Amino acid sequence: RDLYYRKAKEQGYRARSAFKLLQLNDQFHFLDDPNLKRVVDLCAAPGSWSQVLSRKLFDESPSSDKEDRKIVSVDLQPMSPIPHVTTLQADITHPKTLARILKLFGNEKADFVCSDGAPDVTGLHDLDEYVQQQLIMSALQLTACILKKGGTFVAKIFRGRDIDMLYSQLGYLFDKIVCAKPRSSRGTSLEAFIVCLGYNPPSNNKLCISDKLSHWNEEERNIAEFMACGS
Amino acid sequence: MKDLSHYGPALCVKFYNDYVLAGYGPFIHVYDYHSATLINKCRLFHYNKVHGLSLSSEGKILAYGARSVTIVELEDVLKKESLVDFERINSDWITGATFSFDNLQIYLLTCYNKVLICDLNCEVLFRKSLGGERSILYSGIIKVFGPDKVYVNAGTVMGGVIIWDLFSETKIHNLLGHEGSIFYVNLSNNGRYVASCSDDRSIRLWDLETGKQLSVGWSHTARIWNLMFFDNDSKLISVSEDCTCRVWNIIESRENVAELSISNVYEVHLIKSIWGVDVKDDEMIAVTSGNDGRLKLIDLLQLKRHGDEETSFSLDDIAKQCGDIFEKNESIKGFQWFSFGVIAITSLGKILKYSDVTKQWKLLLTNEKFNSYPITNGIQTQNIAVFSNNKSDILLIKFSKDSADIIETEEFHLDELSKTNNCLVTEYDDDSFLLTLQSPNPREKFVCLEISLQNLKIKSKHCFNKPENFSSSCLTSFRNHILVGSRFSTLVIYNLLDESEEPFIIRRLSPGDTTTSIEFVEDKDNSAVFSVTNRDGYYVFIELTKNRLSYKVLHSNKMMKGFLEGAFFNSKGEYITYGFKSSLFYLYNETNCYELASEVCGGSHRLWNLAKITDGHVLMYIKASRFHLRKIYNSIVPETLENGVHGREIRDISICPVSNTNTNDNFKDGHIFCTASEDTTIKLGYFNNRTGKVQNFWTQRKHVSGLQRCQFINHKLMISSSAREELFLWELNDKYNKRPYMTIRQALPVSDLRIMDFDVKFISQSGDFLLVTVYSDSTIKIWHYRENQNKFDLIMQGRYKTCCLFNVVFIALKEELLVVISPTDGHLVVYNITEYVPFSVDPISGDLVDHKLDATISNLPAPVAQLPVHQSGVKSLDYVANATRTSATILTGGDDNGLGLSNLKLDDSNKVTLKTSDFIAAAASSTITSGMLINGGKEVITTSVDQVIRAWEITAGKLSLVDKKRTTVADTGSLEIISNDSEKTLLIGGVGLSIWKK
C-alpha cells in the first residue's frame, strides 16, 4: 500500500516485491551477465520475480545472448503463465521435480537459483523465523544439485534472533555469503536477502538437509558480511 | 546486567487446583487466581518462550517452546528464581508435549510429526513415526486416553488433520476439509470428537470414530490460534487473532451427530493475538493469555451465575399483574432503580412499581399532569423519584427502604418557565439535593431548586441568566457552585450564593457536542479536579482553582469507539466508563483497557438508565417493546492476573526525567514513563524502581497511525510523532496523589509523508524551544515553539536530497548551533544554522538566547560536513559533547549491523570537521535499532533485532564489547535509560517490554 505497490501496477508487475530483485541486481549484477543462461525461481507465486527474470533476460537482452536461455519457476500453487517462463506446479521436495527441472535444461546445471518465498507471518517471531529457515533449507535441497558450481543462490530470510546459525550452516557451501536489504524492503519488516555468491562444494520421511546441516554445524553462529544493494 | 521484570507475549496458561500457571516469555508465573497474587516468577529457558506446559498429578511440570524442553518440579518453580540448567534443546521444533499415562515418560511431538518417547531427564528412549511423505506441522497434540491408547493429532501446513495411533504407528484418519494451515487441534476428553481450526477462520468438528465432519463454525474474524473442549465435552472455547475468546455449545442430536453453535463472545486482549486458554470446569471460569502480556480471567456464567442477571417484561406481562389498565399507545417513558426495585411512569402518567423481591408489578398512582412527555430523575441512594413534564410541573415522591410505601410527596409548578425541556438532579449534602429545570425561551431563567431529602420541600430557589449558546445536559455540585454541562462542549459554573454574579464559562473543551457527566475526582490546596465526559467520546480532566476562579485542562483523551455517556472512579482508583457503540451498551475499564460488561440494547437506545447496586450495577432499557433489567455483577474472580501492555511493537520509550519540581510523593519509589506503539497509542504508566513492576494509567489515542517517536523533552513536556505529519506536544501533570495527567498542548502544522525524527533545544529559561523535524522526503524544517502564543513558527526549511532522513539532533558547540542528520545513504551530514536563525548560543552547555525578531523562513544552508559512516540507513543516533563543548562524539548504529563512533570538532576558528574514530563492522547479527551513550560518553548500550543487549566501553575513541545478554523481547527496537542517582535502569522495547538494571 506503499510506493512500490502503485509502481508495480504502473509497470505491470504482479507484486511490489518485483523491485526487491531489481534493486538487488543494481548490485551483484548477477542478471546483467550476457553469459547468464539458466535460472530457477522457486516458490515463485504469483510470479513477479519471474517477470523480472523474463524482462531482464529476453525483453531487454540482445538477440545474441538469448540462446538456450531457459527460466523455470516452481510453486505448489498454480501460476498464471509468463512469456519465456516454464511454470511448474510441483513440490520442491518431490522426486522428479529435480529430474523434471533438469530435463527442461540440457541437463545443464542452473547458473542462478532464486527464491522469494515466505509464509504469512503469524506474529509469533520464533515460529515465523523457524518456518522461514525451513523453507530456505528445503529450497537448498534442489539448489544443492541443479546449481552450477560457482553459481549464485538468492533467498529471502527472516533477519532475526537465529539468523547467525543459518549463515554458518551455509558457510560450508559458498565463497562469499552476503546479506542484503534493498530499499523496497519495508522498514516494518525483519526481511532481508541472503545473496550467496560462488557456489562452492556440496557434500558427497527420512533424513533431510535440515538435520544434516544441524548434524555438522551444530549450535554455532557466524555473522555473514552485509551488503546494501540499490542505488 | 540483571533482568528485573518482563511484560510480553504469554503463550499458554493452565489451571491447577487454585493456581494458574502461565508460560510468560521464558518464565513460568504461578498465581493464586482467586486473589490474583503472583506467588513466584521462575525462568525456565535461557531465551526461548514457553509455548506449552502441563502438570502431572504429582507436581512435575513439563514445558516446551520452539526447540526447548524441560521437566521441573512445581515445588522448585514456587521458590526458585531460575531453573534454566534443566533446559534441554531438541534438534527439531517441538510442537507438543504430554506426560505418559503413568507420568514416567514424556511424549514429544515434533513439527515433522515424529513422537520422541523420553525419560524424565528428557533423553530419548525411542521414536515413533508414520510411513509415507513427511508432514510439516503448524500444530498438534498428543492425547493420552489410557496406558496404551495414545493418539497423535497432527495439524499440517497443507490443511489436513492427521490422527494416528502412537504405539502401532498406524494412521487412523486424515481429516480433510479445512482450506488453510491447521493452527490448532484438540480432542474431547470422552473420545467422541476432534476440533480443529485454521487460518480459513473456521472451526471444524469431527467425529473421531468415523472421521466425518459434523460441523463447521464461523464466528471468529481472524486466524484462530487455540481451542479446547470443556464442561464435560459439551462446549468448546476458542481464542483468536481477533482478540476475542469465543464459547460454543456442542449440541448433540439423533439426526445429526453434533453441531457447533456460537454461544458467547468476549473481547479480552489488546491488538492483537490471543495464544493461551484454559477453563476451570468447577467454577466455569476461563483464563486467557495474550500477545499483550495480559492474563485475563473470564466468568463463563456472567449472565447466569446468580440466576437473576437477565429479566424482561412486555407491557402485556405487566398488565397480567396490574390488570388491563393501559390505554391504546401507552408505554413506559421513564424508570428508576431503588432498593426495592423499579419505579416507572407511563406516557399517560401511570406510576408503576416493580419489586425485585416478589417479581410483581403494581399500579401505584396516576398523575394526569405527566401524560405530557414525562421525564424521570432520581436520587437512588434515598429512594426519591423526580417527575417533570413540558408544562413546568414537578412531582417528587419518597419511598421506604424495603416497604416501598410512599412516605413523602410534593408537587409544584414553576411560573418562571413557560415550556420545560430538561430536568437534571444531583446530590448536594447530607440533608438536601439540587434540581435544575430549563426552558427553550432564551430570556427565561435557568432555575435551580434546593430540596430537602427528608420531606421534599423547597429550601431555596435560584434563578440564573443563561449564556448565549447553552442547553444544560448534566449537573454536579461543588461547595457552593453548580457545574452545568452544556452542548458544544460548554461547561457553565454558577454561584448558588449570588445569582447575579456572572457565571464562569468554559467553552469548547473538546470537539464534541453534549457534555454527559461532570464528576469530582480530587482536590489539593486551592484546586479541585473534575472529570468531564462528552457524548462523542472525549473526556477531559479540568483543574478549578480559587485564587475568583481560573481553570486548566490537565487531561484529555478520546474513547476508542462509540458514545461516552459517563465515567467514574472505582475503589481501586481506576477510571470506569460507560456508553454505547451503535446498539451495544458497554462498561469499560479505561485505566487498564478491558470491557467489564456489554449488552445489546435497542439500536436507537432511546430509553435506558444505569444505577449502582451492592455488588454491581443494574442496566434498565427498553428494547423491542420490552422493558429489560440486566444485572451486572462484580466479577467472581479478579478481572486480570496481569493487566498487560501493548500487543504490538513498542517503537519508543521515554521516562519522565527527575526534577526539582513538586512531583507527588507516591511516585517517589519509581518513575513515570511512556511507551509508544505501532498500535497507534501512547501508554502512560509507572514502574517501581526496585521490583520493576509496571502499572498503567492512561492510553492516549490521538494518533491516527503507528508511533515512531516519543520523548519527554523535560519534566513536564513530551513530544510524539507518527506519520502523516503528526507531531504532538503534550503536557504532563504529576502533582496529584494517585495518577499523572496528560493533555495535548499543540499539534505541529502540516503541509503522504512521515516525520521520521525530531529534536528540541530550549531557549534559556523561556519554556519556548526550537524544534527540528526531518521527513520521509528528505525535507528538514526548524520551528520556534512560542509558549504564550502556543504556536509553532517555521523559521527554516530545506532538503538534504531525495532519500529518507532517519535521525536528527541539535548539537551546540561553542557559539554554533549545529544540525546533524543521518540519511539512508549512511552519511553523517552537519549543518551550521547559527547565522540564519534569530538566536544566539551561550558558550557552555549550549543555551539558546532569543533575539526577539520577526519570523522569516530562512533557507537551509549547504552542509559544512558530509561523512560516510555506514553502508545503509542509520537506525540510531546519539551524541555527547565534551566538558568545554568544543567537540562531541557521535554514536551510530546501522542497518548494516555496524556500530560507528565519530568525532565532531570545531577548531579555534570555528570550522567544522567530522572524523570517524572507530567502526565495528559486525557489532550485531542483525539491524542495530538503539545506541545510547551513558556515563559521560564512556560506555554504550545497544539494542538489536537479534535480541542481544550489548554493553560497550569507549577508550581513546575506540569501542570494545564488554558484556552481552539476550532478551525475549522479539524485534528489539527501543531503549530508554535513567540513572538512579552509577547504577542504571534500562527499559527494553520491541514486542514486549523488559526492565533491567546495570
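Just so it is clear, chain A uses Swiss-Prot numbers, and the residues here are 9-212, 233-259, in order.
The header says X-ray crystallography, 2.7 Å.
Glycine residues also receive a Cβ, built from the backbone N, Cα and C atoms like all the rest.
DSSP assigns A:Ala23 (mutagenesis position) to coil in the three-state reduction, outside any helix or strand. Non-local neighbourhood of A:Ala23 (mutagenesis position): A:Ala16, A:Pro54, A:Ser56, each in the same chain, at least six residues away, with C-beta under 8 Å from its C-beta. Listed in Swiss-Prot is the mutagenesis experiment A:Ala23 to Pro, annotated as follows: Decreases cell population growth.
Of all Cβ atoms in the shown protein chains, 23 besides its own fall within 10 Å of the Cβ of A:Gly55 (S-adenosyl-L-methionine binding site). A:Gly55 (S-adenosyl-L-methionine binding site) carries neither a helix nor a strand DSSP state and counts as coil. Here Swiss-Prot flags A:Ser25, A:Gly55, A:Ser56, A:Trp57, A:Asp83, A:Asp99, A:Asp124 as S-adenosyl-L-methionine binding site.
Around A:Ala26 (mutagenesis position), the C-beta neighbours below 8 angstroms that are at least 6 residues distant in the chain are A:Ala16, A:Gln19, A:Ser56, A:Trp57, A:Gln59, A:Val60. Recorded in Swiss-Prot as a mutagenesis result, A:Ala26 to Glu or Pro carries the remark: Severely decreases methylation of guanosine in tRNA(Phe). Decreases cell population growth.
Here Swiss-Prot notes a mutagenesis experiment, A:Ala26 to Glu, with the remark: Decreases methylation of cytidine in tRNA(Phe).
For the mutagenesis experiment A:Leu32 to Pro, the note given by Swiss-Prot reads: Severely decreases methylation of guanosine in tRNA(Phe). Methylation of cytidine in tRNA(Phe) appears normal. Mapped onto three states, the DSSP output places A:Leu32 (mutagenesis position) in helix. Proximity of A:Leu32 (mutagenesis position) to non-local residues of its own chain (separation of 6 or more, Cβ distance below 8 Å) is seen for A:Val162, A:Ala188, A:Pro190, A:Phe201, A:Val203, A:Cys257, A:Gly258, given in sequence order.
The DSSP secondary structure for A:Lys164 (active site, proton acceptor) is strand. Of all the Cβ atoms in the protein chains shown, 24 others lie within 10 Å of the Cβ of A:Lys164 (active site, proton acceptor). The active site, proton acceptor annotation in Swiss-Prot covers A:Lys164.
Here the binding-site residues are A:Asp83, A:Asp99, A:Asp124, and the one whose Cβ sees the fewest other Cβ atoms within 10 Å is A:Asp99. Across the fold, the C-alpha of A:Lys164 (active site, proton acceptor) and the C-alpha of A:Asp124 (S-adenosyl-L-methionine binding site) stand 5 Å from each other. Gap check: 20 residues are unmodelled from A:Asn212 to A:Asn233, and the C-alpha separation across it is 21 Å. Sequence-distant neighbours of A:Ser25 (S-adenosyl-L-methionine binding site) (same chain, six or more apart, CB under 8 Å from its CB) are A:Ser56, A:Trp57, A:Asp124, A:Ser192, listed in sequence order. Set side by side, the binding-site residues A:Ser56, A:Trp57 differ in how many other CB atoms lie within 10 angstroms of their CB, and the most is found at A:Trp57.
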